[PDB]
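Novice: Take a look at this one; I'll ask things after.
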Amino acid sequence: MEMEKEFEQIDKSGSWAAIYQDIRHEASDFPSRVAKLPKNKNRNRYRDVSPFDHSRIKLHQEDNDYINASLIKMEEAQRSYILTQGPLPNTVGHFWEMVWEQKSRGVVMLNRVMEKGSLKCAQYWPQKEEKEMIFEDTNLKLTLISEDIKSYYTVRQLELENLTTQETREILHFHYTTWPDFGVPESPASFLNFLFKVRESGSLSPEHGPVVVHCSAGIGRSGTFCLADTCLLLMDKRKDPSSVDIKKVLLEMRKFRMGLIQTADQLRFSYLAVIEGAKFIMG
Ligand SMILES: Oc1ccc(CNCc2cccs2)cc1
C-alpha cells in the first residue's frame, strides 16, 4: 500500500501495536559473540543491546578492538550510518578513536545528558573554549571552537587532534535537545528541520566517512533518524515514490543492528515524519 493511506488505515483501526510486533517477529537474528565476552561487560550500557559480529565497528587496536557500534550500509539509497550507544565514562576515548579512524565529519546526538533524573550518557565534549579535553588512553585532544544554540537544537564546531601525528580535523556536533522525556514529539516539524540541517552540512555525504549517530541505547531515536533520512532519499531517487515501503526499509536496517525503533509510537512517528517531509521536498 501507499504510505499516507496505510497510515490513516492503521490509525482508524488502532493496530500500531500489531504492526510493530510483526516487525519484531520478522527481524533478523545474527550472533553478537564479541559483545558478550566477559572482558567487554563495562563497554556495554545495556545487556540486551549488542552489535552483531558481522557489522560491528572495530577499533584499530590490538589489545581490545570492541565498541558497541554498528555500520548500517544502505545499498540502493547509497547512504551509510554508524549507530552507537551514548558513551560511558570508560568508553569516551574509544568513541573519539572511532570518529577519527572512520573519517566521520559529523556526530548526531538525540538525547540530553540527563533525562528522567538519571544519566543517559557521559559529558563527552568540552563546554568551554578554554577547557579542552585530553583522552590519554587513545591519545586524542578535543577542543570546543564555537557553539550556536537554537530553540530545538544546538550545533557545535569541534577540533579533534591526533596527538601521535599532530593531524587535526574539524568535527560538527549536531545536538537535538528537545525530544520529550516520555513519548515522541507531537509534530515532526522540528525533527525534520534538524535532519535537513545535518544534510546541508555535508556530514551525510560520500566524500566523508559515515556519520556517527547516538541516543542512549543507539536503537530508538537513532533508528528514527536514519529510517526517515533513507526513506526520503529513496523517494527522490525512484520513478515511483509511492513504492517506498517503510516497513521493508526498517527490516533491511535491522539486518545491521538489532532493535531499531523501540516502540509502536516511534514507528508511527517515523511514518509521520516521512509523510510530512515528502511534501516539503517538492510541493
Ligand atoms: O562500568 C560499567 C559496568 C557495568 C555496565 C553495564 N553492563 C551491562 C551488562 C551486563 C551483562 C552484560 S552487559 C556498564 C559499565
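Each Cβ is built from the backbone N, Cα and C atoms, and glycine gets one as well.
Pulled these from Swiss-Prot:
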ACT_SITE  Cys215  active site, phosphocysteine intermediate
BINDING   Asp181, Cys215, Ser216, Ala217, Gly218, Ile219, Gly220, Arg221, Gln262  substrate binding site
MUTAGEN   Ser50 to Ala or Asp  No phosphorylation
MUTAGEN   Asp181 to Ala  Substrate-trapping mutant
MUTAGEN   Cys215 to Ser  Catalytically inactive mutant; abolishes sulfhydration
Novice: Would you mind reading off the Cα separation of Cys215 (mutagenesis position) from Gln262 (substrate binding site), to the nearest angstrom?
Specialist: 12
Novice: Around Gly218 (substrate binding site), how many other CB atoms lie within 10 A of its CB?
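Specialist: Cβ-Cβ neighbours of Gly218 (substrate binding site) within 10 Å number 29.
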Novice: What are the sequence-distant neighbours of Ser50 (mutagenesis position), meaning same chain, six or more residues apart, C-beta distance under 8 angstroms?
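Specialist: Looking at Cβ-Cβ distances below 8 Å from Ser50 (mutagenesis position), excluding near sequence neighbours, one finds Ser32, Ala35, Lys36, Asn44, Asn68, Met258.
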Novice: How many other Cβ atoms sit within 10 Å of the Cβ of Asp181 (mutagenesis position)?
Specialist: 10
Novice: If you draw a 10 Å sphere on the Cβ of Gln262 (substrate binding site), how many other Cβ atoms land inside?
Specialist: 18
Novice: Counting all other Cβ atoms within 10 Å across every protein chain shown, which of the recorded positions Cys215, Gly220 scores highest?
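Specialist: Highest number of other Cβ atoms within 10 Å: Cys215.
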Novice: What count of other C-beta atoms do you get within 10 angstroms of the C-beta of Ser216 (substrate binding site), across all chains shown?
Specialist: 21
Novice: Need one number for the substrate-binding residues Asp181, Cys215, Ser216, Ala217, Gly218, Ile219, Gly220, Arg221, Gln262: the maximum pairwise CA distance in Å, whole number please.
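Specialist: Across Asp181, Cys215, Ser216, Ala217, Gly218, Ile219, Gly220, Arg221, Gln262, the two farthest Cα atoms sit 16 Å apart.
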Novice: Using the alpha carbons only, what distance in Å do you get between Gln262 (substrate binding site) and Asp181 (mutagenesis position) once rounded?
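Specialist: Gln262 (substrate binding site) to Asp181 (mutagenesis position), Cα-Cα distance: 14 Å.
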